[PDB]
Amino acid sequence: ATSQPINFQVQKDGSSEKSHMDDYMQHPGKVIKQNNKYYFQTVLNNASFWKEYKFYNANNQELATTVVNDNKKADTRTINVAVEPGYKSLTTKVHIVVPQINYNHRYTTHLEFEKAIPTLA
Ligand code: HEM
């Protein structure tokens, strides 16, 4: 396995402004290459709030996500999002539910990588 840190910023639909969703993901992220796949690995803060999350490439096909750890006490979740070299921008569609404030909303954002996903060894 080969891995390296990658900077990213979740941005509002239709804007380069920082999205509220960015505030619920740890920075930096990670790109991992393994047998023969690439993953953007990221940590969701307050994972209990993320009722649904889907990711898409710029050409609008859904990217497979997997759960690498689920940490119930810290309320975090580490996930892998299948990516390819060259990917610059992911579209995300999320369903966020915060029961204690009667909050139930759905959103679209775009997750912007600082540099395109690199080719790795
Ligand atoms: C108790 C926790 C939270 C509170 C109090 C809260 C509050 C808000 C508020 C006030 C807005 C403004 C809506 C608008 O201007 O139309 C908003 C929108 C939004 N929220 Fe949250 N939110 C919370 C949790 C989350 C979580 C966990 C996520 C996902 C990681 C999230 C992602 C978004 C997104 C994507 C928008 C639409 C505009 C944007 O991209 O920033 N929020 N929320």
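All chain A residue numbers match Swiss-Prot; in order, they span 64-184.
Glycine residues also receive a Cβ, built from the backbone N, Cα and C atoms like all the rest.
In sequence order, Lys81, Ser82, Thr172 are the residues of the chain that are 6 or more apart from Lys75 (heme binding site) and have a CB within less than 8 Å of its CB. According to Swiss-Prot, the heme binding site annotation covers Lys75, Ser82, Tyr166.
According to DSSP, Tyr166 (mutagenesis position) is assigned to a strand segment. There are 10 other CB atoms within 10 A of the CB of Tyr166 (mutagenesis position), with all protein chains counted. Here Swiss-Prot describes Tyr166 to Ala as a published mutagenesis experiment; the accompanying note says: Impaired heme transfer.
While the structure shown retains the original residue, Swiss-Prot records the mutagenesis experiment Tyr166 to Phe with this note: Impaired heme transfer.
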Including all protein chains shown, what's the count of other C-beta atoms within 10 A of the C-beta of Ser82 (heme binding site)? 21
